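Engineer: Got a structure for you, questions after.
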Amino acid sequence: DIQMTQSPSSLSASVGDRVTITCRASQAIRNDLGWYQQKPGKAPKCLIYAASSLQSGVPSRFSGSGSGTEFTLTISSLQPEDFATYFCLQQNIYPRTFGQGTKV
Amino acid sequence: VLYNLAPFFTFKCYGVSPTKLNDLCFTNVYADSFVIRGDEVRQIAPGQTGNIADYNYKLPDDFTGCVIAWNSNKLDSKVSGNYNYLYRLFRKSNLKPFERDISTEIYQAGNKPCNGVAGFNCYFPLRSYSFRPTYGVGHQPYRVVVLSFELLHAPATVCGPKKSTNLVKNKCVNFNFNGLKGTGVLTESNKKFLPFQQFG
Amino acid sequence: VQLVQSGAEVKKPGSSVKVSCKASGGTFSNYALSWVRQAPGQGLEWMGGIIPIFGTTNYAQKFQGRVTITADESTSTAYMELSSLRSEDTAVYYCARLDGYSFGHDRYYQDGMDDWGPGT
Amino acid sequence: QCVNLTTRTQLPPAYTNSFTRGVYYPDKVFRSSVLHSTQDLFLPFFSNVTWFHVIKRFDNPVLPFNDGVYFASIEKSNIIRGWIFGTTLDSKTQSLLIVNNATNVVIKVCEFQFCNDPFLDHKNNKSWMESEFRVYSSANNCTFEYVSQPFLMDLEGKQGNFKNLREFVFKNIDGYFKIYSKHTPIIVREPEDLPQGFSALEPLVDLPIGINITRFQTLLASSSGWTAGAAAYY
Ligand SMILES: *[C@@H]1O[C@H](CO)[C@@H](O)[C@H](O)[C@H]1NC(C)=O
Ligand SMILES: *[C@@H]1O[C@H](CO)[C@@H](O)[C@H](O)[C@H]1NC(C)=O
Ligand SMILES: *[C@@H]1O[C@H](CO)[C@@H](O)[C@H](O)[C@H]1NC(C)=O
Ligand SMILES: *[C@@H]1O[C@H](CO)[C@@H](O)[C@H](O)[C@H]1NC(C)=O
Ligand SMILES: *[C@@H]1O[C@H](CO)[C@@H](O)[C@H](O)[C@H]1NC(C)=O
């Protein structure tokens, strides 16, 4: 496997701010990228299946953008209910990368 | 027929406005058959990139012609599952416009060629649709027929309807019979034209 | 479809830990049941995906042969055995219905994942 | 796929004095008792036309095209059926096909790999039929198809009694393929002697094809092995 990085954990903002959660990549793939969420001590879920595809069962705050070597997640209106840890999915073997989303 | 029947939802066009297509005759016209989901209609249209735009068909960003789609929840939608439709989502390179690929090979995810039967890191590029009417907006079949306009070095043979007015006799008018313009009155004549000519 | 994980085992080393994910509802195959390690102190990584009808054993790096994932004939329950218990491998195991090629009913490439283990 | 019929002897074609034949209406304009001096691509009066005859003798050679052909057939077996022509005919160019056999007039503007020896003859000794017709190999780039009403023709073949006289002219003017025709009966002119009569040629159709043409070739209808009737053309 080949390694990649993700956004830093120090992204703190108030209500109604845009976040820039960045997933850095190494290969040119479109649908194989994904954004998942894991609440601490609660049930996990997904955020986006790809950059150009969404899921049924999410609020419209979570949005994805970019198609190059980095993929950016953005929240239109930040709320305390989105306290979860976000992780990025790449490539065929799926080497996943660390992530931590907390507003403080 | 293209303008009316308001169930034809798509009406915006790129090259030429549809109401001005009566004149400006072309060489020949073409018709296609695209059965796609709700999200894939905008990706077919030029200027947009999607999962159907770079792996199935890459329309040019500027071309003479456009698409018209309609809701087909009662025609192409079956309660038992409409599994015949297939599409390619696994293409290694980009797409040139105006060609078809009917390859029945296998797609690999690793560096080595996988081949054989499918499984992990070895996927068939052709994936089957399912178009039951119980699904919501975004998966219903919208049939897309794109038209082609070209001005190749041949005499034009595809045209529109021709405007013919009533016949006025013994009055000073401006006749335009078969593109022959003129001025005068029109009277009944005793002349015997052969059927092989139109002017005297 | 909903995935329910079995309980944990003894923390002491020298033994093999066994886990099982039961996929209640939606008896479907060729969707690989991806196992992933979740912990607050470490990141996630792919441990393996089991397919009922094919049964391929494509794994990731650094744990080839330490883990064995198998299943029944179709959907049902999926077993995972891990030997050589240690201190840095402790996490919670999550089984997910990851999107991919299906050779069964052939209806959705992206069916939608709505199944997760309770967490043991 | 074609069969090399071969066994073709080398008889040079004859020469005939075209006295007053080869006149057509140059435009679709009606005129009453006037005289019109036009400047157009015509056939000269009292010219040297090339004479082919088919009896034993297989005459179907390659002839060059230069913006107008006057084809005059005197026959009763009606072995002449169409014209297949183009430039190279090797599926690298546009090829034109005018075939009227029984009930269709096929105008084909397509891409054909044509054979070096092409005809709609010869099957079951001399039994006229519809076999060995696919002289073109296959169609790849077809640009135009047209089906039109058949002309007044004959059935099978017979030797002698040369009543039917067909006159055609073909031209390729600024893309349009223009043909003009005159089919006159009861011309009792069996022993050769291209008649000294005046009759203008009237248009039939006009094809919007739009290519350039270098050489042309006619057609006639066990690829080698048939007995044909007496027929002549110029
Ligand atoms: C005759 O034979 C040659 C070579 O054997 C071939 O190239 C040619 O096409 C044949 N002619 C016909 C009319 O089949
Ligand atoms: C033209 O025809 C005449 C008779 O009609 C003939 O004598 C003459 O040889 C012909 N010209 C040529 C070049 O053969
Ligand atoms: C002429 O061509 C048409 C085209 O389909 C065909 O239907 C018809 O049978 C043909 N006539 C014949 C072979 O006599
Ligand atoms: C020529 O072909 C016809 C067609 O069946 C046949 O009846 C006839 O006997 C053939 N001629 C000879 C000499 O065999
Ligand atoms: C068929 O011939 C025309 C004539 O130039 C050409 O423009 C066209 O590209 C050809 N078709 C194909 C598929 O190449």
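Chain B uses Swiss-Prot numbers throughout; the residues present, in order, are 367-566.
Header says: electron microscopy, 3.0 Å.
Cβ atoms here come from the backbone N, Cα and C positions, even for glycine.
Among the sequence features in Swiss-Prot, the natural variant B:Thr376 to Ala is noted as follows: In strain: Omicron/BA.2, Omicron/BA.2.12.1, Omicron/BA.4, Omicron/BA.5, Omicron/BQ.1.1, Omicron/XBB.1.5, Omicron/EG.5.1. Looking at Swiss-Prot, the entry for natural variant B:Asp405 to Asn says: In strain: Omicron/BA.2, Omicron/BA.2.12.1, Omicron/BA.2.75, Omicron/BA.4, Omicron/BA.5, Omicron/BQ.1.1, Omicron/XBB.1.5, Omicron/EG.5.1; complete loss of interaction with host integrins. Record note (Swiss-Prot) on the natural variant B:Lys444 to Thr: In strain: Omicron/BQ.1.1. According to Swiss-Prot, the mutagenesis experiment B:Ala475 to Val carries the following note: Increased resistance to neutralizing antibodies. The natural variant B:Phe486 to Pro is recorded by Swiss-Prot, whose note states: In strain: Omicron/XBB.1.5, Omicron/EG.5.1. In Swiss-Prot, a mutagenesis experiment is listed as B:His519 to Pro, annotated with the note Increased resistance to human covalescent sera neutralization.
Can you walk me through where each of these features ends up in the structure?
Structural biologist: B:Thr376 (variant position) carries neither a helix nor a strand DSSP state and counts as coil. Note: B:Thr376 (variant position) has non-local neighbours B:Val407, B:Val433, B:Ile434, B:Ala435, B:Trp436, B:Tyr508, B:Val510, i.e. same-chain residues 6+ apart with C-beta under 8 A of its own C-beta.
Around B:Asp405 (variant position), the same-chain residues at least 6 positions away in sequence with a Cβ under 8 Å from its Cβ are B:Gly416, B:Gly504.
Taken residue by residue with DSSP, B:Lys444 (variant position) is part of neither helix nor strand, so it is coil. Counting only same-chain residues six or more apart in sequence, the Cβ atoms lying under 8 angstroms from the Cβ of B:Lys444 (variant position) belong to B:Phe497, B:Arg498, B:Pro499.
According to DSSP, B:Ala475 (mutagenesis position) is assigned to coil rather than to any helix or strand. Counting Cβ atoms from all protein chains shown, B:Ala475 (mutagenesis position) has 16 others lying within 10 Å of its own Cβ.
B:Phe486 (variant position) falls outside any helix or strand according to DSSP and counts as coil.
On its own chain, B:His519 (mutagenesis position) has no residue at least 6 apart in sequence with a Cβ closer than 8 Å to its own Cβ.
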Engineer: Should we count any of the recorded positions B:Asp405, B:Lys444, B:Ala475, B:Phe486, B:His519 as near ligand 1, judged by a CB under 6 A from one of its atoms, and which?
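Structural biologist: The qualifying recorded positions: none of them.
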Engineer: Just how many other Cβ atoms lie inside 10 Å of the Cβ on B:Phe486 (variant position)?
Structural biologist: 23
Engineer: Which of these recorded positions, B:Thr376, B:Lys444, B:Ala475, B:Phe486, are close to chain C by Cβ (under 8 Å)?
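Structural biologist: Of B:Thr376, B:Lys444, B:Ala475, B:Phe486, the entries that lie near chain C are B:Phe486.
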Engineer: In whole Å, how far does the CA atom of B:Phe486 (variant position) lie from that of B:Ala475 (mutagenesis position)?
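Structural biologist: About 8 Å separates the two Cα atoms.
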Engineer: Do the recorded positions B:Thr376, B:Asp405, B:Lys444, B:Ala475, B:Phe486, B:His519 include any whose Cβ comes within less than 8 Å of a Cβ in chain D, and which?
Structural biologist: B:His519
Engineer: For the recorded positions B:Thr376, B:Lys444, B:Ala475, B:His519, which ones lie near chain A, with a CB less than 8 A from one of its CB atoms?
Structural biologist: B:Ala475
